[PDB]
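Written out below as structure tokens is the structure these notes cover.
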Amino acid sequence: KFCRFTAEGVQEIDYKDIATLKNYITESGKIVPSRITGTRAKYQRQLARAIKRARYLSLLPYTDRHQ
Amino acid sequence: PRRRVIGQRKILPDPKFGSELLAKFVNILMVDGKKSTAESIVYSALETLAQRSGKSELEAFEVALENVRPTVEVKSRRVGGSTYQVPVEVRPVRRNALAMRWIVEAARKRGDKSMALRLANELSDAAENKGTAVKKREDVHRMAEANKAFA
Amino acid sequence: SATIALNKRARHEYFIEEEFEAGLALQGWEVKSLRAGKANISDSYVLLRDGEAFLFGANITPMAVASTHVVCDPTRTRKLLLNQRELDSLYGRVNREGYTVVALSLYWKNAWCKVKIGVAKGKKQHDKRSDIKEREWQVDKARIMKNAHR
Amino acid sequence: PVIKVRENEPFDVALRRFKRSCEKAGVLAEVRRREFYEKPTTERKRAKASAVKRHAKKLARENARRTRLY
Amino acid sequence: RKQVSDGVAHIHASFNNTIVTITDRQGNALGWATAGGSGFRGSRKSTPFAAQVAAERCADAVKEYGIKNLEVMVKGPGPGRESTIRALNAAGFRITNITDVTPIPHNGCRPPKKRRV
RNA sequence: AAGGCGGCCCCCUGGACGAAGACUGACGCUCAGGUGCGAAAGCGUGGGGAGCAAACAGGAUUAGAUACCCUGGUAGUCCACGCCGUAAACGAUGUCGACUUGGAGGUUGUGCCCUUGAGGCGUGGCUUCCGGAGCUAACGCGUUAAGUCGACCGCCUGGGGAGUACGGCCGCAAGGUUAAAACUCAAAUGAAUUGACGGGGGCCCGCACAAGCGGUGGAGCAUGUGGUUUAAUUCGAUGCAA
Ligand SMILES: [Mg+2]
Ligand SMILES: [Mg+2]
Ligand SMILES: [Mg+2]
Ligand SMILES: [Mg+2]
Ligand SMILES: [Mg+2]
Ligand SMILES: [Mg+2]
Ligand SMILES: [Mg+2]
Ligand SMILES: [Mg+2]
Ligand SMILES: [Mg+2]
Ligand SMILES: [Mg+2]
Ligand SMILES: [Mg+2]
Ligand SMILES: [Mg+2]
Ligand SMILES: [Mg+2]
Ligand SMILES: [Mg+2]
């Protein structure tokens, strides 16, 4: 059910990658729900953790403004 | 009113001139079904104010009527003691009728020599935007902007 | 202000439309207690007989027993001070088998006691329920309108 | 949330883009639920009721197509 | 006194009132208006027309500073989230940003209990 | 296992499932006493306390409002060690075994096929919805049975009195646990059916409102009703429908 991974076989989303990871967050720094992304239950679940790690490491913003 | 969308009944052809607006005005003015007396009075006031103004009779009546035909009124579709008032723009069909009703209401307010003289002054000053109908219209128009929170 | 004991339970029980500010005729201890001494207006009605609409229902706490020669009682039929112009309405629309006249409040005016009286019908539980229903429903409708408007 | 007007943009479309961005982000819908406190008991109740209704409406709509030709 | 070229408008709309204020660049406010201070009070002041009038009154009290651009920051849920913007645009301003700032907690402090009206 | 558990990271650890492989050889299920865990509220000690909030203060509606609403606000909610062991602790369904038609899914493994797309064919674990036979007073359950059985434990025998008092135990306390008797009653009950009602929802009609017009209530005039007075003011009609 990993629509964005069927032809790639990544099998593990890494928080280091941002180029193919910023497509799963909207302009306001919110994760696009799997209901819309069409992502597998495990792949979306680990991608959320990867995005959280990136936010902790200041790779992705928490909010749009983030003053 | 609920399921029927009525049309409109034809008005008198106005034998003197041929103005359906004049027919509507005389029908509003007349009371108790006494058409003869009301028509005579309105014709006499018709002549007096036309000869007082100087211009053409109907061409002056139309310009005096369009100057106190209102544009937006205030209504209240609320139930209970508390009420909210909403402005509604009048359609052209009801605009002339409301203007004529205001004119005839303001006519019976002066102690002149006769009803024709009562009509004449308040009919002629409408062209110059004076009298009682114009006075109430310039406040009805202000009522719309008095509280225009909901429209 | 000058307001003294008023009956609001009767005001709730009735929907009075009549308001007469007629006065009252009293003895000494009556006005003594009315100035200070708790004259009670609860359970008040008139007793129109001849031209003598006594306020039958009215209690009072006596100031003292100074008037020892004659023994008085709080339960006295206090008379009424009303114009003959309006006394005809009481001569008339009081005998309707369902109409009464009751006292609402009692106050002072230039050291004279005036007891307000009014003509009422009487509410039975099934219309008090409707009155409370409407009272709460107006509030609920206004609240719903405000919530919808946001 | 952050909507900067591009070069030579009408005010109407500039405000419309802001409104659409706010609607997509769901800002007005978050305050309406964070204004008051909702206990976990009623939160789970509402979630279960919403899921049941969403399931039932879809089932009824799909099952009503194979009946009542017109 | 001073003359600023461009500023930042702030909106603090709610379900009862609307506050529009003007800042120069950094945090120094140089003009503000409210819906309750424009004649409207109680239920009427929560209407978007009150917010629109307050925005006009605030824009008419900033002429001394002579600003021309307004980086608007909309905050608070209320009818004044668009009427104030319309009034500011009609008052002759060239807005540069339409930023929306909202204090949405991340499941932080407990909100007050629900009203059992 | 239940209660319950939601940023991220680290340290220790319990539990569940599957591909293939060998042994241990009935070691297997349940359980009166007993022990342990056990929502929140509550109590003791030592801290912490931003927001919320019992008690409490003020305002407001109401005949009254010791409430619902508004403005503040203490215990509490938080941390560590301690105490009670109460819940609609609910799937109102005690644990295990096998047998008894299907469809649509959810999550998580595994074998093979040209894996050109979340292509297909099988097989397991958990769980959701619909439903056949069967069961039930009905609602409903329906391979995760409330279908037919087997092994074990607990409980029920009319509604009140009452899970109340006494009595034994636990507990600093609040209280928990085991648990009656006298007296009264002809019922107390649950699933469903037809009406009626809802300050429940949806749709529709009528001068019922909205846009008019004219009147009534104001002051005599012609009538009937109520009470008044008299010997009678003869009797009936007493909401809309007098
Ligand atoms: Mg509040
Ligand atoms: Mg483990
Ligand atoms: Mg045991
Ligand atoms: Mg606790
Ligand atoms: Mg508080
Ligand atoms: Mg409070
Ligand atoms: Mg404590
Ligand atoms: Mg129990
Ligand atoms: Mg149970
Ligand atoms: Mg066991
Ligand atoms: Mg499980
Ligand atoms: Mg079923
Ligand atoms: Mg006990
Ligand atoms: Mg109601």
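Residues 11-160, in that order, are what chain C shows, numbered as in Swiss-Prot.
Using the three backbone atoms N, Cα and C, a Cβ is placed for every residue, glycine included.
The local packing around C:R139 (mutagenesis position), expressed as other Cβ atoms within 10 Å of its Cβ over all shown chains, amounts to 11. A mutagenesis experiment is reported in Swiss-Prot for this position, C:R139 to E, and the note states: About half loss of protein tagging by trans-translation, binds tmRNA normally, binds ribosomes normally.
While the structure shown retains the original residue, Swiss-Prot records the mutagenesis experiment C:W147 to C or D with this note: 70% loss of tagging by trans-translation, binds tmRNA normally. For C:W147 (mutagenesis position), no same-chain residue 6+ apart in sequence has a C-beta under 8 angstroms from its C-beta. Reduced to three states, the DSSP call for C:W147 (mutagenesis position) is helix.
A mutagenesis experiment is reported in Swiss-Prot for this position, C:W147 to K, and the note states: 97% loss of tagging by trans-translation, binds tmRNA normally, altered binding of the tmRNA-SmpB complex in the ribosomes A-site.
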